[PDB]
Amino acid sequence: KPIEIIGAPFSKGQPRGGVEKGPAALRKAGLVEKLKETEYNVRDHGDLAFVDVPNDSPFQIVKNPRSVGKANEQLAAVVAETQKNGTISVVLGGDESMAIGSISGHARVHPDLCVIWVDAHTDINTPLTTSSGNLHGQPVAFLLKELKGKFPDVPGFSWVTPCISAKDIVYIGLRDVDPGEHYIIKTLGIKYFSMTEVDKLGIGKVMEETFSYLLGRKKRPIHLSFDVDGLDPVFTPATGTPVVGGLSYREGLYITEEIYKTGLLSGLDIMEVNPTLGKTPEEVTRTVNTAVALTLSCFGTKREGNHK
Amino acid sequence: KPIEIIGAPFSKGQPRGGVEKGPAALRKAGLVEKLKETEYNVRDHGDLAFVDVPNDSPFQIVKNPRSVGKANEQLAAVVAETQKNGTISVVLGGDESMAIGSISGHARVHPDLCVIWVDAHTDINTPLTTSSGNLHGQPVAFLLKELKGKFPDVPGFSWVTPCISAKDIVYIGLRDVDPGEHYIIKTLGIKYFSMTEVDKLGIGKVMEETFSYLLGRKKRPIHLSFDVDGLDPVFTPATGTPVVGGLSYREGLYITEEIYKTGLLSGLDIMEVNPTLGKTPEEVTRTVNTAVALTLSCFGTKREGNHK
Amino acid sequence: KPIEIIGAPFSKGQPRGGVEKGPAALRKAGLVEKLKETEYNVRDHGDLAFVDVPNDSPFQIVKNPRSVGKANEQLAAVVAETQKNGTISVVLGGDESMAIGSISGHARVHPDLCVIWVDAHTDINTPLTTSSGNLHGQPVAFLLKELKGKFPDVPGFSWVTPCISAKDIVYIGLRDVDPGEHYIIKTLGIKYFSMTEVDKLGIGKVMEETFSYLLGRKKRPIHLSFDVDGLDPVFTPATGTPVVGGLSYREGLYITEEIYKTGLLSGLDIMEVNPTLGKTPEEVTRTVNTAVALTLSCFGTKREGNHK
Ligand SMILES: N[C@@H](CSCC[B-](O)(O)O)C(=O)O
Ligand SMILES: N[C@@H](CSCC[B-](O)(O)O)C(=O)O
Ligand SMILES: N[C@@H](CSCC[B-](O)(O)O)C(=O)O
Ligand SMILES: [Cl-]
Ligand SMILES: [Cl-]
Ligand SMILES: [Cl-]
Ligand SMILES: [Cl-]
Ligand SMILES: [Cl-]
Ligand SMILES: [Cl-]
Ligand SMILES: [Mn+2]
Ligand SMILES: [Mn+2]
Ligand SMILES: [Mn+2]
Ligand SMILES: [Mn+2]
Ligand SMILES: [Mn+2]
Ligand SMILES: [Mn+2]
C-alpha cells in the first residue's frame, strides 16, 4: 500500500494568509524524504493549483464561498482518484476548509469510512451559526448528512453531498466550542472527547474508546483530520487559532501511533500549520517538526523504536 | 441561586504586600462581567474594609495576630449573611489567612459542609508548629475541631470556634508539607491527594475518590478553597509561595468542572494571587486569567462548550 | 542501612567533556548535606581517580575502549566493596558507560538483583551495532548474559562477565531507540515501558507493572540506573543527548518515590548530568537540582511530607 502526498496550499478558509505555505514548510522540514524511510512507498502529487475566483462576495456571512467551494471540489476529485488507485492520501493544509474536499473525495471510494477529528474546535458551525464567516470553522457542517438542508445553499458547494453521519465521527481535543456548535453536537449526539475527557480518562483509554466506538461493529477505513492546534500552543505555536490547555506532544504522538497500529488509516490531513505565525523562528520550526513527527507516526514510526 | 463576590484585599497573613491587590486584578481581568454571562445571577459586595490594628505585636511567633483575627471576624459575619440569604459566596483573596473567616461564617449557616483544599501546602501549622509566624499557613489549624486547645489562644481569634472535623476536609495538590503539618495529618488522619497520588491515580480518579469520600454518606454543601499556587508555577507564576511539579492548567480546570457538576458548590475562595509577583507582566496576566478561568469553571463554563 | 556516595567523574564513554563535572555539581547543590537530613547514615567515598590510558586507539568502531574498560573495572571493585559492607551504593556520573562497572560490582554481592533503567535510550548497542563508537550507549550490551559472545572481545573489558539476563531488566522512558537496539530488545524479549506505554498506562500503573514483573516471584535487591535525559529537556536541559516528549518532573519523582517505598533499593546511579551543557546557568541549576531531588526521593523524601 502506497502513500500519496497532496499539497493543499489554501488560505481562503480564513483571513490570515501564510497557511498556504504549510505544504512547503512541511516539505522543507523533509517530510517526503523521512516518509520514504518507512515501510510505505511514497508518491508526491505536488501542490494543487487553486483558481482564485474574482467576484467572490460573501454569501450572507460566509466569506470566499466560491473560492473555497471550487478549491474543495478539485481536491475531492484528486483524492477520489488516488483512493480509487488504492493509495492512502495525505493532504497537507492550508486551512481546514479543505477537509470538506479531502473527506468528500475519500468517501466516494470508501463511503464506509469513519472520521477522527483531532482539534481544539469542532468546526461544525453552519453558514447560519458562524459568528465570523470563516469556512475553516464549518467543514464538518458541509459533510454531515444530518445537517443536510439545515442552512441555505452556499455558492460554490453545489457539488457537495453529505457523506458522513453523526455516528461516523469522533472529536478529540475540544476546548473551544461555540454555543451553536455545542447545541449541534449534543442534539445530533456526536461522539467527542474534549479536553475534560482526556483529563478524566487519559489518552490511552480515550483511543481505546474511540476505536471500539467507531470500529466496534465493523473494521472500516479511517480518516484522520489532524488540526495542528489540537496540541497545546507550547508545541504547535504557529497556528491561526491557538487555545491553552491542549494536547501534549506525547498525547498527540500517542493518538497517531494508535491509529497507525489499527492498520486502518486510509486518509490523513495535516491542517492549520502557518509558517508565518510563531513569535520566533523556533516556534515555527517547532510547529512544523512536530507536524512531521505526527505524519511519520501515522505511518509506522514508533517511540519504542523500529527496525527492518 | 445567585453568586455573591466578596473582596478580601488582605496581606497581614504573610509578609509580601501586593496580594491585597488580587481582588482588583481579578476584577480588572473582567471576572464579574464574565460571571454574568453564566446561568447564575451575580452580585458584587465589593471589597471589605479591613481595620489595621496599630499595636499588633507578635503572639509568641504568630505575626499580626490581631489584624488577622479581626479581619477574619468581619469576613465570617459577611459570608454568614450571604449564605443566610441563600447565595453562594465567592471570596477573592488577599492571602489565605482569610480562609478562616470564609469557612467560619459559611459553616454557621451550613454546619454540615465539607472542604476541598486545592493547594501545594496543607496550611495546618499551629501557632506552636509554624517555623515562620505567617498565618496564611495556619488557617486549617484554627478551624479543625480536633486541634481545639492544642495550642495557646491567639489574640484576635477568640470569636473562633472549630467548625470542621478531620473527616470533612480533603487536600489536593500537596507537594510542600512541614514535619509538624505531616504529623498532624497522619495522626488526625486527614484525607489528602498529594501530587504523588495525582500522578498515581490521575486527576479523574482523584475527584471521583474525593467526592465519594466527602459526599458518600450524604450530599452536603461543598466549600472549595483554591490556592492559586496549587497549580505549577508555569501556570500561576504570580504567587508568594510557588512549588515546582504542581497541578496543570487542565487538572485545575478539571477539579473545578467536577465540583461544578456536583451541583453542591456553596462557598468558593480564590486565594494567593499577588499581581506584583511575576517575573514579567505576562506572568501576572497569566496567573490572573487562569484564576478567572477557574472561578468561571466553578460556575458552569465547560471546555466541551456551552449553550443557552 | 547506610548510604555510600561514589563519584564517577568520567567522560570517555562519549565525546563531550564536562559530564565528569557532574559529581561536583551535584555536591555543589548540596546533595550530601540534604542526604544526611534523611533517615539514612551517609558516607562519601569521594570521586574515583581514573587513570587515562595513553594509546587508546578505537577497537574497530568503539572509542576509548581501554580507558572505559579500566575505569569500570575500578568502579566495580569499589561498589562490590561497599555492597560487601552492606551499604547502598550511590554512583554520581560522568557518563553512563560507568553503569557497566556499577552494576557489575553490585551484582558480585547481590547476583540476584534486578535493574530499572530510566532513560530515553536503551543503551544496548553492541560494538557491532553502534552507529557511533560511544560506549555510554552500549553499557547494557556488556552486562546481558544473552549477548555474551555476540560481539568481538573489546580491549579493556576482559574482566567483565555478563551478570544479568534479559528478564532482570526493565526500561522506563524510551523514545529514541536504534534499529539494532530495537531488534535486540524484541528478540531477547526485554521488558520496557517506552513513552508510548507511559502515555497509555500512566506512570502509576507503570511502576506497579514494573514491580510485579521484577519482584513478583521473589523480593530481591533493586538497582536503579537513572539517566537524567529520561526526563523531558524542559526539566533536565543540561544533558548530552536530549530527546523531546519525555518524562515529567512529577513522573520522575513518582518512579523514585515508588522505588523508595519498595524498601529494596540496593544500587543507584545518577548519570549524564553535564554542568556545561544548558543554554543558560538556570538550565544547569535546573538539571542539577532535579537530579538531587530524585536522589533524595530514592532515600525517603516524599511530596506528601515527612517527619521524625
Ligand atoms: N469557533 C470558530 C471556529 S475556529 C476553527 C479553527 B480551526 O479550523 O483551525 O479548527 C468560528 O466561529 O469560526
Ligand atoms: N509551610 C509554610 C506554609 S506556606 C503556606 C502558603 B499558602 O497559604 O499560600 O498555602 C509555613 O510554615 O508557614
Ligand atoms: N543511540 C545512541 C545511544 S545514545 C545513549 C545516551 B545515554 O547513555 O545518555 O542514554 C548510539 O548509537 O550510541
Ligand atoms: Cl518509495
Ligand atoms: Cl437543494
Ligand atoms: Cl445578573
Ligand atoms: Cl479557652
Ligand atoms: Cl550521617
Ligand atoms: Cl572469550
Ligand atoms: Mn479545524
Ligand atoms: Mn482548531
Ligand atoms: Mn494556602
Ligand atoms: Mn500554598
Ligand atoms: Mn544512558
Ligand atoms: Mn539517554
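The numbering of chain C matches Swiss-Prot: 6-313, in order.
The header says X-ray crystallography, 2.5 Å.
Quick reminder: no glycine exception, Cβ is built from N, Cα and C everywhere.
Residues or ranges marked as Mn(2+) 2 binding site by Swiss-Prot on the basis of experimental evidence: C:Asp124, C:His126, C:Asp232, C:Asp234. In three-state terms derived from DSSP, C:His126 (Mn(2+) 2 binding site) belongs to neither a helical nor a strand segment and is classed as coil.
Here Swiss-Prot flags C:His126, C:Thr127, C:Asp128, C:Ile129, C:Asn130, C:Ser137, C:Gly138, C:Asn139, C:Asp183, C:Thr246, C:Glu277 as substrate binding site. Under 8 Å, Cβ to Cβ, and six or more positions away along its own chain, C:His126 (Mn(2+) 2 binding site) finds C:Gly142, C:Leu179, C:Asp181, C:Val182, C:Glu186, C:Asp232, C:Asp234, C:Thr246, C:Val248.
Long-range C-beta contacts of C:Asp128 (mutagenesis position), restricted to its own chain and to partners at least six residues apart, with a cutoff below 8 Å, comprise C:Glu101, C:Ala104, C:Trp122, C:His141, C:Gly142, C:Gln143, C:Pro144, C:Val145, C:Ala146, C:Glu186, C:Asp232. Among the mutagenesis experiments that Swiss-Prot reports, C:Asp128 to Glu or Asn is described with the note: Reduced manganese binding and strongly reduced catalytic activity.
According to Swiss-Prot, the mutagenesis experiment C:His141 to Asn carries the annotation: Reduced affinity for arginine and reduced catalytic activity. The Cβ of C:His141 (mutagenesis position) has 30 neighbouring Cβ atoms from other residues within 10 Å, across all protein chains displayed.
Mutagenesis annotation in Swiss-Prot: C:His141 to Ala, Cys or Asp, described as Strongly reduced catalytic activity. Minor effect on affinity for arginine; the structure shown retains the original residue. DSSP gives C:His141 (mutagenesis position) a helix state.
Counting every protein chain shown, the number of other Cβ atoms lying within 10 Å of the Cβ of C:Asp232 (mutagenesis position) is 27. Annotation of the mutagenesis experiment C:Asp232 to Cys in Swiss-Prot: Reduced manganese binding and strongly reduced catalytic activity.
Recorded in Swiss-Prot as a mutagenesis result, C:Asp232 to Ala carries the remark: Loss of one manganese ion and strongly reduced catalytic activity.
One mutagenesis experiment catalogued in Swiss-Prot, C:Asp234 to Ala, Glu or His, is accompanied by this note: Reduced manganese binding and strongly reduced catalytic activity.
All protein chains considered, the CB of C:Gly235 (mutagenesis position) has 30 other CB atoms within 10 Å. Experimental mutagenesis is annotated in Swiss-Prot for C:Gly235 to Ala, with the remark: 56% of wild-type activity.
Here the residue is the original one, while Swiss-Prot reports the published mutagenesis C:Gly235 to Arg with the comment Loss of manganese-binding and activity.
The recorded positions near ligand 14, defined by a Cβ under 6 Å from one of its atoms, do not include any of C:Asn130, C:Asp183, C:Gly235.
In sequence order, C:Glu101, C:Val123, C:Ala125, C:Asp128, C:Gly178, C:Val233, C:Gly235, C:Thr246, C:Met276, C:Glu277 are the residues of the same chain, not among C:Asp124, C:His126, C:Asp232, C:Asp234, whose CB sits within 8 A of the CB centroid for the Mn(2+) 2 site. In sequence order, C:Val24, C:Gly27, C:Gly98, C:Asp100, C:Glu101, C:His141, C:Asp232, C:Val233, C:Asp234, C:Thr244, C:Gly245, C:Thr246 constitute the residues six or more apart from C:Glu277 (substrate binding site) in its chain with CB-CB distances below 8 Å.
Spatially, by CA atoms, the recorded positions C:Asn130, C:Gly138, C:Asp183, C:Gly235 include one closest to C:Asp124 (Mn(2+) 2 binding site), and that is C:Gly235.
A distance below 8 A between C-beta atoms marks C:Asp183 as the recorded positions from C:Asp128, C:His141, C:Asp183, C:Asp232 lying next to chain A. Listed in sequence order, the residues of the same chain lying 6 or more apart from C:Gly138 (substrate binding site) and placing their CB within less than 8 Å of its CB are C:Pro63, C:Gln65, C:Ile66, C:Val67, C:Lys68. Each of the recorded positions C:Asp124, C:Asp183, C:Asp234 was scored by the other Cβ atoms within 10 Å of its Cβ; the lowest score goes to C:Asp183. Proximity of the recorded positions (C:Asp124, C:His126, C:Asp128, C:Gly138, C:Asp232, C:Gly235) to ligand 3: a Cβ under 6 Å from the molecule is found for C:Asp124, C:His126, C:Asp128, C:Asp232. In the three-state DSSP scheme, C:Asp234 (mutagenesis position) is classed as helix. On the backbone, the CA of C:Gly235 (mutagenesis position) and the CA of C:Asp183 (substrate binding site) stand 16 Å apart.
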